[PDB]
Amino acid sequence: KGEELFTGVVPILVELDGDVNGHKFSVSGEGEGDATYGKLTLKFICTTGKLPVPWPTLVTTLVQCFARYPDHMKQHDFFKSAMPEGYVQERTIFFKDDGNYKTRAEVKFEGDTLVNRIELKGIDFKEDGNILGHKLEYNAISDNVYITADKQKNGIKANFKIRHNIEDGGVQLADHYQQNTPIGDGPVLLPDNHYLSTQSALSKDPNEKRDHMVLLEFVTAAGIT
């Protein structure tokens, strides 16, 4: 029944509060998603001024309920099955040879709007590392989110890697460990193993003077034939 909430375009709101090594910041986002095509269009603003970490490092934190699940995979979509009451999404993101983010978010409907409210804490970062030193390129990320059921917690876990390009030519690995659990008591779908193929394209609004990120993203479930 949660699936039917995603047959059309759904407005999205995102609100993040962050503290990375004592550098506090907030981000707001607006846009919409259409799970029929796995398509997200979102614009994010740093409401506190300058973002103290690179925008690309916040993409995965800033609504996998918008994934396109093929018809033959509908029984494996935990994310929509938890709606409208929602789910908790928690991650640890380890940046190789640098610090880590720990994130806790609640994703749920408020009326007709899908809302992602996030708290992010970052620790152990190097002040002249690739994150606090803003050495990461601003282009695109693309990878696969590998999902497995967590039957004991009535939810799912996921793991994946993001390889952020460094301006001087290298790569900054971000190892992601994820858990999702329903907020409500309604039955949810516990999926067989599969993944979300995700492509995020990052751009700028030429008329926007605030520190910001425009995102066009596609999310497609795969791995079951």
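Quick note: numbers on chain A are straight from Swiss-Prot, i.e. 3-64, 68-230, in order.
Each Cβ is built from the backbone N, Cα and C atoms, and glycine gets one as well.
Annotated features, as they stand in Swiss-Prot:
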type	residues	note
MUTAGEN	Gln69 to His	In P4; leads to no detectable fluorescence. In mut2.2; shifts fluorescence lifetime from 3.03 to 1.94 ns; when associated with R-30 and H-145. In mut3.3; shifts fluorescence lifetime from 3.03 to 1.88 ns; when associated with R-30; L-46 and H-145
MUTAGEN	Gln69 to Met	In Citrinine; leads to excitation and emission peaks of 516 and 529 nm, respectively; when associated with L-68; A-72 and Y-203
MUTAGEN	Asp103 to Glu	In mut1.27; shifts fluorescence lifetime from 3.03 to 2.85 ns; when associated with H-145
MUTAGEN	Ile167 to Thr	In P11; increases fluorescence at 475 nm excitation and at warmer temperatures such as 37 degrees Celsius. In Esmerald; leads to brighter fluorescence; when associated with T-65; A-72; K-149 and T-153. In VisGreen; leads to brighter fluorescence; when associated with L-64; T-65; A-72 and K-149
MUTAGEN	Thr203 to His, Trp or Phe	Results in significantly red-shifted excitation and emission maxima
MUTAGEN	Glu222 to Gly	Suppresses the 399 nm excitation peak, leaving only the longer wavelength peak at 475 nm
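Figure note: comparing Cβ neighbours within 10 Å for the mutagenesis positions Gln69, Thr203, the maximum is reached by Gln69. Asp103 (mutagenesis position) falls outside any helix or strand according to DSSP and counts as coil. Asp103 (mutagenesis position) sits 25 Å from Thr203 (mutagenesis position), taking the CA atoms of both as reference points. Comparing local CB density within 10 A for the mutagenesis positions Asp103, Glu222, the maximum falls on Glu222. Around the Cβ of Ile167 (mutagenesis position), the same chain contributes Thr62, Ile146, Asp148, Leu178, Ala179, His181, each under 8 angstroms and 6 or more positions distant in sequence. Here the Cα atom of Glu222 (mutagenesis position) is found 7 Å from that of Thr203 (mutagenesis position).
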